[PDB]
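Student: Shown below is the structure under consideration.
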Amino acid sequence: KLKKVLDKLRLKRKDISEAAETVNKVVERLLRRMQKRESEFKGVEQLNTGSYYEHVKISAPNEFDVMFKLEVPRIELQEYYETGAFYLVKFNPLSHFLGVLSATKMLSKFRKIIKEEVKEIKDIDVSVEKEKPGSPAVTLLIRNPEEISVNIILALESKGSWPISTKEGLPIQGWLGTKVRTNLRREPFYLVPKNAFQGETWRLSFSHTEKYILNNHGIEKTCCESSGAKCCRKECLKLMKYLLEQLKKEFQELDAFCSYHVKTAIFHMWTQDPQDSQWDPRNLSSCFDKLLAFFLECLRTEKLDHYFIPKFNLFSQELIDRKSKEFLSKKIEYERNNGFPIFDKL
Amino acid sequence: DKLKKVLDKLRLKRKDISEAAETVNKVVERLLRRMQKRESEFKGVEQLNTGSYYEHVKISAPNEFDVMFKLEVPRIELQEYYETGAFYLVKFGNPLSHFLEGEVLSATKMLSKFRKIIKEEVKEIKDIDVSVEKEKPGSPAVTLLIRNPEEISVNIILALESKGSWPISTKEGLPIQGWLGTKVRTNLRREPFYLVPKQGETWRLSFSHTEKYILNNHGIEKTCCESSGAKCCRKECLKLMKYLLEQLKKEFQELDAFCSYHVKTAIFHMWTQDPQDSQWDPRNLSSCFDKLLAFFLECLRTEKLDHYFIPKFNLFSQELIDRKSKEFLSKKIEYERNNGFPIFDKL
DNA sequence: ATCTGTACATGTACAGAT
DNA sequence: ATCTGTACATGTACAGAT
DNA sequence: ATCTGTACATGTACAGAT
DNA sequence: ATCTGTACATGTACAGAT
Ligand SMILES: Nc1nc2c(ncn2[C@@H]2O[C@H](COP(=O)(O)OP(=O)(O)OP(=O)(O)O)[C@@H](O)[C@H]2O)c(=O)[nH]1
Ligand SMILES: Nc1nc2c(ncn2[C@@H]2O[C@H](COP(=O)(O)OP(=O)(O)OP(=O)(O)O)[C@@H](O)[C@H]2O)c(=O)[nH]1
Ligand SMILES: Nc1ncnc2c1ncn2[C@@H]1O[C@H](COP(=O)(O)OP(=O)(O)OP(=O)(O)O)[C@@H](O)[C@H]1O
Ligand SMILES: Nc1ncnc2c1ncn2[C@@H]1O[C@H](COP(=O)(O)OP(=O)(O)OP(=O)(O)O)[C@@H](O)[C@H]1O
Ligand SMILES: [Mg+2]
Ligand SMILES: [Mg+2]
Ligand SMILES: [Zn+2]
């Protein structure tokens, strides 16, 4: 039933190989250009993030997210309108981009560089997608076997302690524990040029922390290892991502929703239900169902807090209209009470 | 439990911890500073705190501290000393030339210089009453005897640090896969390994750093013994077993061949056999201690206790401990066990 | 002026003291 | 239950070195 | 500063066993 | 049907060499 859906969603080994060798060629070349030139971004390092590198990509290997992170010292941070997630950054290579380090100016140069290197690539069919305003990504479209998108995300790396707004976030104490949380919070934090001073605004990223959690998700150390037993936590994430993707293809009414909403929700569930035995593979139906119910509670209450930044409600009225949330509840309730017809279509 | 009251006696006092640590840290820091002067041969050596006090299983007074002075030693090839598994020769104006004899890094020559340096710095200390203990042959330690309120021993252990992959003899060791898991084991084995001085050119592997990690990360659940987790009694069992041996050892010289490392090794095997946190519930302290005793007894009677890291090395081989010694220790453990542990009442 | 090995600054788990 | 000393990891300031 | 080599985790594929 | 064992594939950390 749901096993058969996961069978459909499973990536093929062949497709993984072909997509990765092409993706890696392009990425490596872009990364070399950023450094083996006296560009402003000399020093950037690659950080592979998001679903393909977390092993929760579904359907096909057609979307890759790579952070190019740049270490930069000092960095005074000023919280933007108590959003929790948005900041202005303050004071060398980066002179060209300011009082205040302008996200847009810096992203613009990053983008320009990337576009130029892409023009110089003759051995692969690869263009740069038209820019989405306010978006932190430079997005590459590759062809050949298949359509493949690659999001190149510029990121500031700071080694200071995480901003105050995150103090009460990452509530993993009863699940992964205090030692894990203390150590995760000793890692650097990241700032991505998302923008709401809207053009100078940056947004926090915890993509690195999320990756660690996806690959270290059990209360037992052996969860999902070769001498442990297999959770169905990841499988539930896949099923929920797929239900939203399918609904999103059909209804433009759901444009404001994205996979990060589902990722966030399941982090909350994984915290609510820390035991590995509450995610037994034999209870895949119940587990999926309790996740659906939780997401619906989030929709009904108009409340889904950033897992890392609790004051930031991703389902605030300001970000998603009530109407949209009620529409999505209708559609989830329906699939749920009719055996998920939408899992059968293409 | 009678055993809760024993642990109450064994519990270290914060006051005593403070006083001992203030002095120990002063001495160690000064010894460590001196090691990085006048281009001594040990310049670069770094401090690694290890053993029971740093693992929080020191019992009944904070009077013995173990600190490794470890020195990164890059290009080195190892030759196993007669298939022992644990003993090696080390080979390559390098600083350590002064201890070489035909490509072979002499343990005793290097330890001798280390020792000499330490003795000199100790003479220069006027703050505190501290002498250097007479050398025990084949011991890797330079041992300091301090007296502030009371007697405190500090073992300064010279150590070579290699960053290569661990020696072959350890491949099947550290069998933590069903307990702490494969990711933990892979990562542990990416840490360096250590060589300490044990004929006179022979060195011995140390895993004191790995043992410390395991003692402080000992559960199958990540929250074992944490503030939002459940308490286990693994460390309490280790303390009771250490205490039974200590008490027996101070009364009977027949037990000179036994040491606390035997009980640490045994309990690592038990922790592997019984991985679940629920098999070390605080409420089941008696059973848990008792099963540990029974296992140790089987080790004694069958003359088999393998090094946790080096499986082919039997710490209870006939060549290391006479049968008579092992039978003597079994009778004494059997006795304590069947008569209410009277030795826990002593002194 | 700039650079750096050493020591301090900050944060918290662990476990003893209350 | 809460408070508190030691150990330990990482970040950052700086007298002395360059 | 940059690159390879090694080791093993996380995957997918499929036969034979259950 | 599911599980177990082997084979084949990629990603990732870090040592040692350059
Ligand atoms: N690794 C990583 N990728 C990110 C991050 N933020 C955004 N991205 C990528 O950038 C893409 C677009 O970012 P969004 O935040 O959706 O930005 P947008 O399209 O301007 O705006 P929305 O309509 O708000 O989605 C995402 O789909 C990811 O590929 C981040 O913090 N880390
Ligand atoms: N941290 C640490 N300390 C060690 C190590 N090996 C020995 N020591 C310390 O040095 C002391 C002496 O080591 P032993 O192996 O007992 O040497 P010995 O007593 O001469 O020899 P035995 O007769 O085999 O006991 C130990 O009790 C510890 O205090 C090691 O690998 N790491
Ligand atoms: N609004 C957001 N706030 C914070 N981080 C975000 C946000 N959107 C995306 N991210 C981060 O960027 C990564 C890439 O986002 P993306 O939208 O590609 O999804 P994904 O997690 O890779 O899943 P999929 O690509 O299959 O939909 C996420 O995994 C997450 O770490
Ligand atoms: N024979 C040995 N082989 C290998 N490592 C050993 C050996 N003896 C001791 N060690 C290591 O040296 C450390 C210090 O040894 P020591 O004899 O002080 O015991 P301990 O573990 O500190 O317990 P305690 O000192 O309270 O009896 C041990 O923790 C262990 O890591
Ligand atoms: Mg993605
Ligand atoms: Mg000791
Ligand atoms: Zn525990």
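Using Swiss-Prot numbers, chain A covers 149-239, 246-252, 254, 256-352, 358-507, in order.
Recorded method for this deposit: X-ray crystallography, 2.5 Å.
From the backbone N, Cα and C atoms, a Cβ is placed for every residue, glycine too.
The following feature annotations were taken from Swiss-Prot:
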BINDING   A:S199, A:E371, A:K402, A:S420, A:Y421, A:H422, A:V423, A:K424  ATP binding site
BINDING   A:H378, A:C384, A:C385, A:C392  Zn(2+) binding site
MUTAGEN   A:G198 to A  Abolishes stimulation of interferon production; when associated with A-199
MUTAGEN   A:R222 to E  Impaired tethering to chromatin, leading to constitutive activation in the absence of DNA
MUTAGEN   A:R342 to E  Strongly decreased interaction with nucleosomes
MUTAGEN   A:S420 to A  Decreased cyclic GMP-AMP synthase activity
MUTAGEN   A:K491 to R  Abolished monomethylation, promoting interaction with PARP1
Student: How long is the line from the C-alpha of A:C385 (Zn(2+) binding site) to the C-alpha of A:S420 (mutagenesis position), rounded to the nearest angstrom?
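Tutor: A:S420 (mutagenesis position) has its Cα 23 Å from the Cα of A:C385 (Zn(2+) binding site).
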Student: Just going by other Cβ atoms within 10 Å, which of the recorded positions A:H378, A:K402, A:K424, A:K491 has the emptiest spot?
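Tutor: It is A:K491 that, of the recorded positions A:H378, A:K402, A:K424, A:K491, has the fewest other Cβ atoms within 10 Å.
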Student: Can you tell me the three-state DSSP label for A:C384 (Zn(2+) binding site)?
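Tutor: The three-state answer is coil.
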Student: Sort the binding-site residues A:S199, A:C384, A:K424 by C-alpha distance from A:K491 (mutagenesis position) and give me just the closest.
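Tutor: Out of the listed candidates, the nearest Cα belongs to A:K424.
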Student: What are the sequence-distant neighbours of A:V423 (ATP binding site), meaning same chain, six or more residues apart, C-beta distance under 8 angstroms?
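Tutor: Once residues fewer than 6 apart are set aside, A:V423 (ATP binding site) is near A:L398, A:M401, A:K402, A:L405, A:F456.
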Student: Measure from the Cβ of A:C392 (Zn(2+) binding site) and count the other Cβ atoms within 10 Å, all protein chains considered.
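Tutor: Around A:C392 (Zn(2+) binding site), other Cβ atoms within 10 Å: 22.
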Student: Quiz question: given the recorded positions A:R222, A:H422, which has the greatest number of C-beta atoms lying within 10 angstroms of its own C-beta?
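Tutor: Result of the Cβ crowding comparison: A:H422.
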Student: How big is the Cα-to-Cα gap, in Å, between A:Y421 (ATP binding site) and A:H378 (Zn(2+) binding site)?
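Tutor: Computed Cα spacing between A:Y421 (ATP binding site) and A:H378 (Zn(2+) binding site) is 17 Å.
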Student: Could you give the Cα distance in Å between A:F239 and A:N246, the residues bounding a stretch of 6 unmodelled residues?
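Tutor: Each end of the gap has a Cα atom, and these are 10 Å apart.
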Student: Just to be sure I understand the packing, how many Cβ atoms besides its own are within 10 Å of the Cβ of A:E371 (ATP binding site)?
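Tutor: A 10 Å sphere around the Cβ of A:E371 (ATP binding site) contains 19 other Cβ atoms.
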Student: Among the mutagenesis positions A:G198, A:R342, A:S420, which ones place their C-alpha within 10 angstroms of the C-alpha of A:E371 (ATP binding site)?
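Tutor: Hits: A:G198.
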Student: Specify all same-chain residues, apart from the site residues A:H378, A:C384, A:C385, A:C392, whose Cβ lies within 8 angstroms of the center of the Cβ atoms of the Zn(2+) site, ordered by sequence.
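Tutor: Apart from A:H378, A:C384, A:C385, A:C392, the close residues are A:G379, A:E381, A:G389, A:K391, A:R394, A:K395, A:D437, A:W440.
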Student: Same chain, not part of A:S199, A:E371, A:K402, A:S420, A:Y421, A:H422, A:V423, A:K424: whose C-beta falls within 8 angstroms of the C-beta centre of the ATP site? Give them in sequence order.
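Tutor: Those within range, site residues removed, are A:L398, A:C419, A:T425, A:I427.
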Student: Look at the break of 5 unmodelled residues running from A:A352 to A:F358 and give the Cα-Cα distance across it in Å, whole number.
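Tutor: Here the Cα-Cα span across the missing residues works out to 8 Å.
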Student: Count the Cβ atoms, other than its own, that fall within 10 Å of the Cβ of A:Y421 (ATP binding site), considering every protein chain shown.
Tutor: 12
Student: Based on Cα distances to A:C384 (Zn(2+) binding site), point out the closest of the recorded positions A:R222, A:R342, A:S420, A:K424.
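Tutor: Looking at Cα distances from A:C384 (Zn(2+) binding site), the smallest one goes to A:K424.
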Student: How many Å lie between the Cα of A:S420 (mutagenesis position) and the Cα of A:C392 (Zn(2+) binding site)?
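Tutor: Rounded to a whole number, the Cα-Cα distance is 21 Å.
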